[PDB]
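Attaching a single structure in structure tokens format; questions to follow.
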Amino acid sequence: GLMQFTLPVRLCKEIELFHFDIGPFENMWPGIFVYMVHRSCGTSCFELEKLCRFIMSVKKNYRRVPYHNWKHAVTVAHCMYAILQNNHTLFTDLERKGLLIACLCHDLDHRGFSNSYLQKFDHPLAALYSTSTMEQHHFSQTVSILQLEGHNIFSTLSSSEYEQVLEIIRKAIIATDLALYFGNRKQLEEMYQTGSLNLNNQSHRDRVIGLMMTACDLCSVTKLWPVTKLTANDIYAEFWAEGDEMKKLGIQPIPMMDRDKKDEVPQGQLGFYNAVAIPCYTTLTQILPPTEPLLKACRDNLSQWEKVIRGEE
Ligand SMILES: O=c1[nH]cc(-c2ccncc2)cc1CCc1ccccc1
Ligand SMILES: [Mg+2]
Ligand SMILES: [Zn+2]
């Protein structure tokens, strides 16, 4: 356990910031992840040999899709890490352990398609799981990987702690279903304004961790503009392939997914920042004030999209 992980100076400093980009070197992503677990949870919360084997099995089960890939998994885990490090005392030993793993695992074996497309195509996963289709799959793949010989990073936990951490991970991954986000934020909003929000209420924690998962999952909108803009290209590469596949089933896709309607991209972003990103990070800052930088960066990027529309770039 005397084996620390250390990053080069620039990464060591930049990694603490909400807008850190993990960079184009795939082979450094596992070290970045281990470094985040060690600083977030202690050097003592996982057997390194088991952690390393788990990370490489998780990596192996992300597919080579334009956006919902291994890079996304680590980007989302880094954002969660920035949140946990800026709210040290608000989270239990187990929550910290569970949530970084939840984030690395949250999109396992994603095929590049929405729950909507699964249902319309009539994929087997849509009969097996009627709602949060991909998200029940991702949690399923997580549990499968935990049961591979030498992969149970949670072996040291008491039997009850083990059930607590797998329940934190399960609610965490399900919460990445953006259809569940809207109600979840409205309830948190109401509960914080009426003053009822109580973090000793497990069901209240659940909702808050759900909102953090949405915040970490959407964190491309909180980066520096060139990262945000270039991540949007990869996001649209999947959306447009899905629209192509909708058209192949005889269905007109929503314009966001229709590569004929690229013209409408800037206005689509406006919609999304106003309907989703800004409310998400607004509510998140109200409940966890040290996450304000996510809201500020999101606001700057909305402003950058406004400039794109006004032909100023
Ligand atoms: O970072 C993201 N991750 C996921 C989403 C998303 C959109 C719709 N449904 C589910 C998740 C959008 C963004 C960024 C904003 C964005 C970029 C590109 C296209 C449209 C919106
Ligand atoms: Mg997902
Ligand atoms: Zn995701």
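Chain A is numbered as in Swiss-Prot; the shown residues are, in order, 724-1036.
Header entry for method reads X-ray crystallography, 2.3 Å.
In case you wondered, yes, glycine gets a Cβ from its N, Cα and C as well.
These came from Swiss-Prot, pasted as-is:
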ACT_SITE  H791  active site, proton donor
BINDING   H791, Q992  3',5'-cyclic GMP binding site
BINDING   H795, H829, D830, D940  divalent metal cation 1 binding site
BINDING   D830  divalent metal cation 2 binding site
MUTAGEN   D830 to N  Reduces activity 1000-fold
MUTAGEN   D830 to A  Loss of activity and of zinc binding
Those recorded positions, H795, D830, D940: which ones have a Cβ sitting under 6 Å from ligand 2?
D830
Take the mean position of the Cβ atoms of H795, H829, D830, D940, the recorded divalent metal cation 1 site. Which other residues of that chain put their Cβ within 8 Å of it?
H791, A796, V799, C826, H833, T899, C939
Check the recorded positions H791, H795, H829 for other C-beta atoms within 10 angstroms of each C-beta and report the one with the most.
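Of the recorded positions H791, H795, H829, the highest Cβ count within 10 Å belongs to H829.
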Whole-number Å only: compute the distance from the Cα of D830 (mutagenesis position) to the Cα of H791 (active site, proton donor).
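The Cα atom of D830 (mutagenesis position) is 7 Å away from the Cα atom of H791 (active site, proton donor).
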If you count other CB atoms within 10 A of each CB, which of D830, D940 wins among these recorded positions?
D830
Using C-alpha positions only, work out which of the recorded positions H791, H829, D940 is nearest to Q992 (3',5'-cyclic GMP binding site).
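Considering only the listed recorded positions, the nearest one is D940.
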